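Asks: Please see the structure below; I have some questions.
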Amino acid sequence: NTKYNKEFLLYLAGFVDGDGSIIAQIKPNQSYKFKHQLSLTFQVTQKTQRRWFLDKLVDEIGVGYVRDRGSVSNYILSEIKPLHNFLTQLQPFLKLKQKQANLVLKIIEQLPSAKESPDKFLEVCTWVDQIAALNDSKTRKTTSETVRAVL
Amino acid sequence: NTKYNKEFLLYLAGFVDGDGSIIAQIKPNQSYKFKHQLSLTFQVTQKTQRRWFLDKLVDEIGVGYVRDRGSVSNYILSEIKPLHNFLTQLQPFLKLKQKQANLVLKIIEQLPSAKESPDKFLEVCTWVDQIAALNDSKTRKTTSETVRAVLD
DNA sequence: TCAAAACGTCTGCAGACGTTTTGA
DNA sequence: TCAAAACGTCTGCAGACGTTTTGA
């Protein structure tokens, strides 16, 4: 587990607080026991001309990668172990995105348990609900009821 | 002329790099000797539901104010001296909006000498030109070139 | 004449989702 | 049956300007 210099984290929290997203999703997918995949994402967006900055993040954070989607580009971190380690350290300095950050951590820690009881999974899916409520969600389909109405 | 923590500035520098605007403008206005106002602005936007965060900031920075625009709110810092002191302290930590910041400090210092001679004033206008170019400028009308003409 | 505030404008996004595949 | 990658796309803005008014 890589440890981050505390100056880097202070700058990074500020950036994330202003122009970063912390995303939790329930993805309909029949090849899963309970028919959905739990998915977590940390994401930063820069215009494609400025992606030199997104590439530095990959170096400095040491994990994740960059995605080009035309006029704009993304830094993406989804791997569950690195994300946990990263949010754990970044969390104390967050002012606007702390709750999402903590809801993500608690979800990750309960992932092995959610793969067992259909009630534990369903309950984890309500945390996912809380994260999207905190964000400015616009185009959202698959929620916990969507799930409860399957089991 | 308040002095800020290194913990505050580092955080703030990240926030500004990510979500902050450094704006410079040449405003046509006939009450001025060279018929234009040189305007500088530091700006941050939030959804009004999260005003408190910008209100908090007014208090920590010690200056500037908050405008509710209906559904979004702006933190706005326009005052030249506070602006200089704020950016002079924040400038070494910026990784994206540093160039803007320097151009803004340059401008603030040459400001009194710019009011003395239309050639120094025109030069200063070529600095706001550069800032606009570093931003994602889309609706700009008054440039140093429209100042050159008018001053003839 | 000036610094600073006040108020107006808009369309190219972009935060935050979506669905499908890869590769175990 | 899973973690992650890859890729598609909507809608309320909001970044970065504009014009106008205030009051020493």
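Here Swiss-Prot sets the residue numbers for chain B, with the shown residues being 2-153 in order.
This entry, so its header tells us, was determined using X-ray crystallography, 2.5 Å.
Keep in mind that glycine also has a Cβ here, set from the backbone N, Cα and C atoms.
This is the feature table in Swiss-Prot:
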- B:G19, B:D20: Mg(2+) 1 binding site (BINDING)
- B:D20: Mg(2+) 2 binding site (BINDING)
- B:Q26 to A or C: Alters the specificity of the endonuclease (MUTAGEN)
- B:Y33 to C, H or R: Alters the specificity of the endonuclease (MUTAGEN)
- B:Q47 to A, E or M: Loss of catalytic activity (MUTAGEN)
- B:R68 to A: Loss of activity (MUTAGEN)
Asks: Can you give me the same-chain residues 6 or more apart in sequence from B:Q47 (mutagenesis position) with a CB-CB distance under 8 Å?
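Replies: In sequence order, B:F54, B:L55, B:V73, B:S74, B:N75, B:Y76 meet the Cβ cut-off.
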Asks: Just to verify: the residue among B:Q26, B:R68 with the fewest other Cβ atoms within 10 Å, which of the mutagenesis positions is it?
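Replies: So among B:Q26, B:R68, the mutagenesis positions given, the one with the fewest Cβ atoms within 10 Å is B:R68.
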Asks: With CB distance below 8 Å as the criterion, list the mutagenesis positions among B:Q26, B:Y33, B:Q47, B:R68 that sit near chain A.
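Replies: Correct list: none.
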Asks: State which of the following recorded positions has the fewest other Cβ atoms within 10 Å around its Cβ: B:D20, B:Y33.
Replies: B:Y33
Asks: Hey, does DSSP put B:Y33 (mutagenesis position) in a helix, a strand, or just coil?
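Replies: In the DSSP reduction, B:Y33 (mutagenesis position) maps to coil.
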Asks: So, in DSSP terms, is B:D20 (Mg(2+) 1 binding site) helix, strand, or coil?
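Replies: Its secondary structure by DSSP: helix.
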Asks: Going by Cα-Cα distance, which of the recorded positions (B:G19, B:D20, B:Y33, B:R68) sits nearest to B:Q26 (mutagenesis position)?
Replies: B:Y33
Asks: Report the same-chain neighbours of B:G19 (Mg(2+) 1 binding site): residues 6+ apart in sequence with Cβ closer than 8 Å to its Cβ, ordered by sequence.
Replies: B:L97
Asks: Rounded to a whole number, how many Å is the Cα of B:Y33 (mutagenesis position) away from the Cα of B:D20 (Mg(2+) 1 binding site)?
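Replies: Distance (Cα to Cα, whole Å): 33 Å.
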